[PDB]
Amino acid sequence: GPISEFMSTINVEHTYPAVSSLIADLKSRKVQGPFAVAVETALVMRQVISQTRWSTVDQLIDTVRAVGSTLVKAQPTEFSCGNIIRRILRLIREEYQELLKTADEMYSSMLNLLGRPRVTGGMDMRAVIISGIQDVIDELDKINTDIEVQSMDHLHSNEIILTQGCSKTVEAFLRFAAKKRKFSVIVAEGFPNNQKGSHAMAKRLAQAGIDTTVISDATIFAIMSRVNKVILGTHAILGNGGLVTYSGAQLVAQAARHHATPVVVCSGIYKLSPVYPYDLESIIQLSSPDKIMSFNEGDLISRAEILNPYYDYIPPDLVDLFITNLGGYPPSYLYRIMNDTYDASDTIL
Amino acid sequence: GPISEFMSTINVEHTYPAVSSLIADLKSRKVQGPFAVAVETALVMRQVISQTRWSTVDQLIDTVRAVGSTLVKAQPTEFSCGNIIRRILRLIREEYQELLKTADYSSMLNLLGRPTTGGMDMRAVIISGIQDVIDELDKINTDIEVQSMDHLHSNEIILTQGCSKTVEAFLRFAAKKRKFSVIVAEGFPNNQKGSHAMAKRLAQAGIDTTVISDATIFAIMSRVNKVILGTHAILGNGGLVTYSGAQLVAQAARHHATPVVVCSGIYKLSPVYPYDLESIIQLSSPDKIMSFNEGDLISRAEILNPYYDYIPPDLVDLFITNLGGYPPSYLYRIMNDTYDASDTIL
Amino acid sequence: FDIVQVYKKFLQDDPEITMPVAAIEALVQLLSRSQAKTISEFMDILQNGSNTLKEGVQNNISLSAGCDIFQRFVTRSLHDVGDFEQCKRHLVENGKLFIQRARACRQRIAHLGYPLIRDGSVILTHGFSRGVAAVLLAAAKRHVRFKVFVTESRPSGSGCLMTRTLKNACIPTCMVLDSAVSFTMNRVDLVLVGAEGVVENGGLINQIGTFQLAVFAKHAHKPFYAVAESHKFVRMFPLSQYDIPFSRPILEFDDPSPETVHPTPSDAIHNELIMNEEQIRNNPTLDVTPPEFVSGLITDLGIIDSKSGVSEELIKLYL
Amino acid sequence: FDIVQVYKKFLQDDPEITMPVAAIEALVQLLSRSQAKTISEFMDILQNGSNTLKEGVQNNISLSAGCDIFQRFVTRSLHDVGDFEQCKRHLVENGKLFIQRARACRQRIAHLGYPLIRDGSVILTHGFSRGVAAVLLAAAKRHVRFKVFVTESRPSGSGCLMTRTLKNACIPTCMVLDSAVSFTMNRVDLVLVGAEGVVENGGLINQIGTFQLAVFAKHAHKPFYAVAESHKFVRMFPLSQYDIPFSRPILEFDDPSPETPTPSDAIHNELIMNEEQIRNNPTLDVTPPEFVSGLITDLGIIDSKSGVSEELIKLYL
């Protein structure tokens, strides 16, 4: 149930100009990446709540759910968008539900099977809804700050760390331990898509006083034998605990398992999406052949299939530890983390 | 078929005084360990070939096989003895076959094909070949230690257990040029005293040695680059009869993806197929793990002290021998070019 | 009042009812004829009836999962304020509601299941299982192109009923012998089985051949999904694939001291040379599948991979 | 000359013969009735004769091995200033004196195999194998106390024949279904199987349930020994445990269009597959060498299984 049915698009425009604008920038992929998408989605939702007027609570919920739905289908593999939507939806229900308690005078799912089969429903919840939304936007700005501090428990002197591509979270993680401890980091370029980003990050790691080595993706297996830990960033973490990450990460994860090297993942909880990876064919996106084969190679591109995926998938069993802003947890416990941050109904948006 | 038959006790004592003394010392554990047993057996065989008189090659063969059968039974888990015997038995057989026709492929094709002075004073030649074994038994530590510049590198961390003169010579040789580290898990209770002594000698060569308890083996394993072990014997299936606790090193290494390297002379390689480990594993005295003055404890509890440990053939990655470095899959061809596969059972 | 043949009486009457649910219903039938005197004994007649039901059925793991859920429900509602007769009142009225709720579970399981099957895939199944079919049939209703390998499940031979069901939905099927399962894995894209019960560690208790498929799957790196209702979750922990209560003594040898009384071309098909019923009773009926062989557990609560998640649900259940 | 008819002929002639040897005897009695006398004539011969033989029997691997051994013995002593005729009589002369060793190979195997069974151990075997039986029986005469699980081996149903064979020697037996083999592994001390053929990398071609046992054995950390005569070594390299010449079309599906309850304790022996369906299932599987602990042969116990390769290397030049 998208927003087209509820209202004409022409006035999902004058009533919600931020939504139609975000949908456009999401499809064209001008606003891309987990963090950027998350922030912009939250901001758009803020002016949606700011301008929507929904007097029983169910009009709000239906509005945000429908508006969030079209934001999801604009660019379905940017799961951070849908996650923000699910947060705000639980923000309303719980807050309102708490409001319901305010007027005066489950706990198992299994037990329910034998279970048994409003007053002043209200608007002007805006103040608290906008509050919690602004909070979320803030809590997004603190992810690196309270993640990097956990590096003193996993990064030690003279250890060798393998990482791939560019991750601002991982970079922060490394540099925070780098101030007091001197170690080594091998940066595998994320060719062809995370190439420049990783090359740039590698320079800064070196400037931070870290013994940085830059290797091609083919060299990953060759140096795995002298690597203590693998530290990876991720684009998204799905419902089963699997990783939607940037291409080439499978090389690292597989080579790590083979050499019995631990795989650590640093990621904010906002990248944790409840959607189940039914078909990986829909999850992996493909960019232009341009990044791999040059266009002036007329004969080659005419006689060959050139494929450039910029997403890789890691099964949840190849991740030993998740470093999050909520702390360090095994892939197993991600199950309960989702149950605490999302309402189960919002799994399909 | 031993030598208790085909000869009396007093005849053995008079004719072969070395055999009698070796039997006694093999049973009394006087001569002990692969190297000591190898050398002594080879010297005893030199006497057997010198003393024994025969007119036929076959008499010589079965005479040696009989002496072999008896020496083996004296101390059967010292495989080194029988190997020296089987070595000489083959040495006799093909010295014979080239003397056979100076007087002028596959076992799969034998299924389809043709059905159906020789023995004496090749003694002078046989004795020489025995001396050739003695010489080779001396070059073992030198032929092996040299290969340490292909595996031991600077700043690497190496795990070892118990004591092995082979492994020690291996380490120290690389250590006089390259600077690395060695973690020595003592072989408690058995290889305990010896390993501490080796650890000190290593450190004196400047190898940065760490002595750990056997329980620490797993904990430090994650930082180890390579495992280098010695062995008591290598059996027919490529397995390893080695000193107590060595499987702790092996299992922990496989769990941490750490390569297992074995340093051993070819003479410790025995065709004896391990149809069993119970008959393989010998048990020393409980005195080593429990004091006898614990009256209550020793009368109320089974107290066991295995002397050996077994390691399945697929847990070794590389064999560093005097011949060179070989994979476990190649031990098959090493035997068929060393023993004669009828002397496997002595 | 015989609860055992009543628990039975719920199973032949309803082909789509599950053993734990049937056990729950059998306990409801007990409380309607209860006439309990005090609370202390509203609980022990519930206790006595639950126990004697467990003793009267040979494979009791599934129904015990229901018995567990039931007494825990009663205990939790009686602890709070403990009007044991409202409680009785509650159950008896909403009794058939529990049955339809269970049917709603399998339906939700099917809706979560069919997206796992994609265009031009091949599915392997061991024996017959309601829910496994429900997922497959639901995938067919969406006109998804896929084919299904089915294993004959000695001794039950449930494979024949399963493949009949599947081609009654016009889906292509090919039966495979229990011994030939692993050979077909290179053609298999997904393995899908059902469960009689799910133990604490998220392991599977099902008919004899399941764990075999689970190993072949992991060896062939093929995903292995299971289909189970949340009320099949039981609090018990087998320490191995061999640690479950046996109804009749299995896997024992003869003792042949005295004489008598008294080659296959390997291309020969001798269906007369199968084991007789006596020596089949000497074989196990059930099978335990450790959680590291299970890709995901398709339940009414969603698809569970965690394998601490089944434990999490059991925790919330018992406090 | 209907070589095929002959080959089948031995097979019934003598239960203890092996498919490779039966092929060797085939070629011999062709080499008897073979007028020949041209190497071109002399060697045009069987090749159409083993070819005709290979095309005449549907699963042809084992006889191909016995074949492969025969011609390589032929050309290798036809090389060498080779005259034809002296090999033609010598093969026909010693044909009786071939199924001699073949029988002596199996006994050599049993004398090597039986100490693997030690007092109080439980053995697991799949279907019927003369070599496995030989090993077990040889151990029984030595008064060794042991018991044997035998898998009901569908489709062949060889489990019954093996169970009775072992029952006659007063060996305690118990039959298990193909689906219950995994549940029995904790009670099993050693697994012992035979093989119709052993491929280049030391892998086993045998009855359809073999590889599953080797899989369960690896998982349960139990030794898995194969029992096969040396003349079962064949030069062919399957790239997977699925890669073998198929006799009949296999594992193909129905094509339905709109074409118009069971408990686990229930025992329905009348609910098995029909033979039309069974002919759609494979007859054999392939067991990778990494599942084989040791390979017991007349050449001794081969653990390397780069060694089976070594033997095939020697066979060909």
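Note that chain C is numbered according to Swiss-Prot, with residues 17-278, 285-341 shown in order.
Cβ coordinates are placed from backbone N, Cα and C, and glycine is handled just like the others.
According to DSSP, C:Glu57 (mutagenesis position) sits within a helical segment. In the structure as shown, the Cβ atom of C:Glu57 (mutagenesis position) sits within 10 Å of 14 other Cβ atoms. Record note (Swiss-Prot), mutagenesis C:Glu57 to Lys: Increases guanyl-nucleotide exchange factor activity on eIF2. The unchanged residue is displayed.
Among the sequence features in Swiss-Prot, the mutagenesis site C:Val197 to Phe is noted as follows: Decreases the amount of gcn3 in the eIF2B complex. Around the Cβ of C:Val197 (mutagenesis position), the same chain contributes C:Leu140, C:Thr167, C:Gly225, C:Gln228, C:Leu229, C:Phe232, each under 8 angstroms and 6 or more positions distant in sequence.
DSSP classifies C:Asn222 (mutagenesis position) as strand under the three-state reduction. C:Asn222 (mutagenesis position) is surrounded by 27 other CB atoms, counting those within 10 A of its CB over all protein chains shown. For the mutagenesis result C:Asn222 to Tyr, the note given in Swiss-Prot is Decreases the amount of gcn3 in the eIF2B complex.
Experimental mutagenesis at this site is recorded by Swiss-Prot as C:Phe253 to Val, annotated: Decreases the amount of gcn3 in the eIF2B complex. According to DSSP, C:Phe253 (mutagenesis position) sits in a coil region rather than a helix or strand.
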- Cα distance, C:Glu57 (mutagenesis position) to C:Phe253 (mutagenesis position), nearest Å? 30
- Note on the structure: CA pair C:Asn222 (mutagenesis position) / C:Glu57 (mutagenesis position), Å rounded to integer, equals 35
- Provide the list of mutagenesis positions among C:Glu57, C:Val197, C:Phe253 whose C-beta sits under 8 Å from chain D at the C-beta level, in sequence order; use 'none' for an empty result. C:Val197
- Note on the structure: Applying a CB distance under 8 A toward chain A to the mutagenesis positions C:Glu57, C:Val197, C:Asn222, C:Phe253 yields none
